[PDB]
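One structure coming up, written as structure tokens, with questions to follow.
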Amino acid sequence: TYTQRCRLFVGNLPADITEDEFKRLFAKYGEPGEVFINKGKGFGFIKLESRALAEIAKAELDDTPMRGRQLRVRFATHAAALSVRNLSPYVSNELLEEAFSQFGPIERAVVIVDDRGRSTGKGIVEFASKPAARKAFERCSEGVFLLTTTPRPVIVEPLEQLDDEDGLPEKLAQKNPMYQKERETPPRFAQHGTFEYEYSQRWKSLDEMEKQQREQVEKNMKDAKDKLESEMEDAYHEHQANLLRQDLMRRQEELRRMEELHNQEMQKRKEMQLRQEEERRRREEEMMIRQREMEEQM
Amino acid sequence: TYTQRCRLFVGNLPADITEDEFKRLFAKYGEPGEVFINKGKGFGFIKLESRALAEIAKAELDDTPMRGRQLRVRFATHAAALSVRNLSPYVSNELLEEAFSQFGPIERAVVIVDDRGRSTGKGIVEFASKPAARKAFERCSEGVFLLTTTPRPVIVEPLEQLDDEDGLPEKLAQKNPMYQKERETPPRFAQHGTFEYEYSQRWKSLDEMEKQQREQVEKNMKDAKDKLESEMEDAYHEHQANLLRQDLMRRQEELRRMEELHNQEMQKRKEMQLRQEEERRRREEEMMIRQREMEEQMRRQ
């Protein structure tokens, strides 16, 4: 709770603002966490309990009157967030949280997944503190970090956060003079043959060429990295197979020598049975040789 | 109310779901909006009362046991979303909204701002309907669409919506022989001189190579596009004067015609008086001879 995600920013505060005065505004939405206000410039930060309350706060407090000035309550950007890539499809949000926990405390760690359900090999690591992220970056940029059994490395990059609430409105846009020259012509579909239609087709074909030449390098390096990826995944699998084949050869020789040394004990046992058959017949011969003499004895 | 943002995506449903069964689950959440259920793949979109009330329906219905498969109700991604690149730094949120409304209805329009609040040259458009976004791309597939005076073509690209909230947890992670084999080794740091370190360091060098091959292709393709700008702007600044010289020569010969006919009339004004002083002089000569002819004629008889 009270994560940087729920953290908010308040603009257009009056120059005569106090700490307690500020906190009060958001008191009707729960309990105020981390507070940072710069009275001079007139901006303040507030950490809320959940992102749910953060949504309530902005919807009710934006543009509200406060000593003339109309307040600008906006969401604060996560300055402890990072971008991780090169991840295995087996890598989970929990495992990534377990992984980066060693650098500092983790607020939220998420592995980006596609619409179907499959992983994207890109993750988001958000920290409790900014120096924990800077430490995690330096350690992983110079040194090598890893998660799974397969030595697939993790590249930590600073998160490129994009704006979808503020942008650039006409009110604070028409402040330039070229704006007059540029805005003079309204939006329309171009007509064939014109001096402006030549650029509209000559530049458009350069982008089609750019996108393809960009995608060319993408596939070009995809396969080149896939060499090292498949070379270790295929041949280092043989290292596991080689040790297993050696165990199969060792286990075979134990059964082989037992079917050679202990098998002779049942082969030499049949010899005694053959010897007893020879004995009984020879016993009859001795009794018949004696009786030949017994007939001649009487 | 009942907008895309309020909308929720549903997945992982069984073969028993119907039009009446799907309504009952959303009957408790105020009143059901847009009802559209697919039988083949199992997916759809339903509008909610508000963004805040949608988040409550999101968290409660997620990972609930319902006839085997777990209900994936995650922030429904905005479909029909289109990312526009190459925008003039003089294009606003309000201007971009009214520009893309020509094709269909626009739910949200935003021009991407940089760290100093200025234009990046990229923007986000949020279409309401699927056929309007298709037609919007179709207009930028066969022909072009311009927004400003300078012919900067608005390169419309299809935005990729990825699941960034739910992710891939262990609670719903699939079982396979590699899934439990890779897990056996805990997350570690590679040691100096080891093979695992050597392969990874040599793999990270291919990424250093991929970055350099991208950073250079970004610049070398920008300069080629930068040289096309000067090949058509400096050509126009020489054409504007060339077309002005056409009207200037037309307004120069306009006076050469005016002066020539005034010269023809001035040559005439003098020619009229030249012939007047030839006639009126010959009359003085005519009257003189006739007089002196009759003198010598009478001097005889």
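Residues 292-589, in that order, are what chain A shows, numbered as in Swiss-Prot.
Determination method: X-ray crystallography, 3.5 Å.
In case you wondered, yes, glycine gets a Cβ from its N, Cα and C as well.
In case it's useful when we look at the structure, here is the feature table from Swiss-Prot:
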DOMAIN    A:297-369  domain 'RRM 1'
DOMAIN    A:371-452  domain 'RRM 2'
MUTAGEN   A:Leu535 to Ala  Impairs DNA binding and ability to mediate transcriptional activation; when associated with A-539; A-546 and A-549
MUTAGEN   A:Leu539 to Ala  Impairs DNA binding and ability to mediate transcriptional activation; when associated with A-535; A-546 and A-549
MUTAGEN   A:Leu546 to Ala  Impairs DNA binding and ability to mediate transcriptional activation; when associated with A-535; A-539 and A-549
MUTAGEN   A:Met549 to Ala  Impairs DNA binding and ability to mediate transcriptional activation; when associated with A-535; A-539 and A-546
From the Cα of A:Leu546 (mutagenesis position) across to the Cα of A:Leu539 (mutagenesis position), what is the distance in angstrom?
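Spelling it out, the Cα of A:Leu539 (mutagenesis position) and the Cα of A:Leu546 (mutagenesis position) are 11 Å apart.
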To the nearest Å, how far is the Cα of A:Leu535 (mutagenesis position) from the Cα of A:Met549 (mutagenesis position)?
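Counting only the Cα atoms, the answer is 22 Å.
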Including all protein chains displayed, how many Cβ atoms other than that of A:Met549 (mutagenesis position) lie within 10 Å of its Cβ?
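Other Cβ atoms found within 10 Å: 10.
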Kindly assign A:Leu546 (mutagenesis position) to one of the three DSSP-derived states: helix, strand or coil.
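In the DSSP reduction, A:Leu546 (mutagenesis position) maps to helix.
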Residue counts in helix (H, G, I), strand (E, B) and coil for the domain 'RRM 1' (A:297-369), per DSSP?
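Reading the DSSP string over the domain 'RRM 1' (A:297-369) gives 21 helix, 20 strand, 32 coil.
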Let me know how many other Cβ atoms fall within 10 Å of the Cβ of A:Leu535 (mutagenesis position).
10
What is the number of other Cβ atoms found within 10 Å of the Cβ of A:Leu539 (mutagenesis position)?
9
